[PDB]
Amino acid sequence: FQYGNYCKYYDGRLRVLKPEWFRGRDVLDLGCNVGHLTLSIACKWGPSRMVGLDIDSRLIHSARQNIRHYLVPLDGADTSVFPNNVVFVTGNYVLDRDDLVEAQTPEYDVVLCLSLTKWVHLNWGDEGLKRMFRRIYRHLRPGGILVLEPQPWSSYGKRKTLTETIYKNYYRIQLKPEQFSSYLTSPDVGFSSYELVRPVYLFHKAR
Ligand SMILES: Nc1ncnc2c1ncn2[C@@H]1O[C@H](CSCC[C@H](N)C(=O)O)[C@@H](O)[C@H]1O
């Protein structure tokens, strides 16, 4: 469970997230896990498109089986209403090179990156996390928002001995959680502004 990839059930987060951010918008949920939040938002708040992405296919299978527990669209040609507005995909959001990140064209209005930063940081280092952040920016359409819930540096130490890669990265990291807001709003990423809503932040892409 080196990617934090075990089945996590909590959702209290819907009290902090605002429905207006999601209604009629295209949403990408990074590290969706078993997709309880993906399904709750997709159902309760009507996004036009909701995609849940996770590296672990066992979580994606479970997420797809969970659709039945949440159960109206007119038929298959109507993808505007739950359950026809949600899909799950297995994949690593972290691209290998910077030239690959630059090939990403916009597709979403909202990107949810909740409790993911630590797992990405430990497994793929500063380089990998910078690439995830830059990809989120490039994937968002002008006017888009990134919902970020990062883990504090204090959380990194515990289980730094999971992998040899995780250990080498824990001692090589220079971009610390406390510096994430400044990095995301820098020319390296591009976000125009940020705000505070673990703590939850909103990063804005210029219209
Ligand atoms: N590079 C990556 N790409 C996609 N998913 C990733 C990833 N690294 C880790 N993950 C997934 O992200 C999750 C971290 S746990 C956070 C779960 C959820 N977003 C929440 O807030 O409850 C795990 O399910 C893990 O498998």
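Numbering of chain A is taken from Swiss-Prot, so the residues present carry the numbers 413-422, 431-491, 539-664, 676-685, in order.
Cβ atoms are placed via backbone N, Cα and C, with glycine included.
The feature S-adenosyl-L-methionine binding site is assigned by Swiss-Prot to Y422, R433, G451, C452, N453, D474, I475, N559, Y560, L581, with experimental evidence given as support. Under 8 Å, Cβ to Cβ, and six or more positions away along its own chain, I475 (S-adenosyl-L-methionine binding site) finds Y415, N417, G451, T557, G558, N559, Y560. Under the DSSP three-state reduction, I475 (S-adenosyl-L-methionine binding site) is assigned to coil, being neither helix nor strand.
Under the three-state DSSP scheme, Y421 (mutagenesis position) falls in the coil class. What Swiss-Prot says about the mutagenesis result for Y421 to A is this: Nearly abolished methyltransferase activity.
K585 (mutagenesis position) carries a helical DSSP state (H, G or I). While the structure shown retains the original residue, Swiss-Prot records the mutagenesis experiment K585 to A with this note: Decreased methyltransferase activity.
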Recorded S-adenosyl-L-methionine site residues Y422, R433, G451, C452, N453, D474, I475, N559, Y560, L581, farthest C-alpha pair in Å: 24
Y421 (mutagenesis position) to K585 (mutagenesis position) - Cα separation in whole Å: 19
Direct Cα-Cα distance, rounded to whole Å, spanning the 11 residues left out between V664 and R676: 11
Residues among the recorded positions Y421, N453, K585 that border ligand 1 - Cβ under 6 angstroms, in sequence order: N453
Euclidean distance between Cα atoms of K585 (mutagenesis position) and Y422 (S-adenosyl-L-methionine binding site), Å: 19
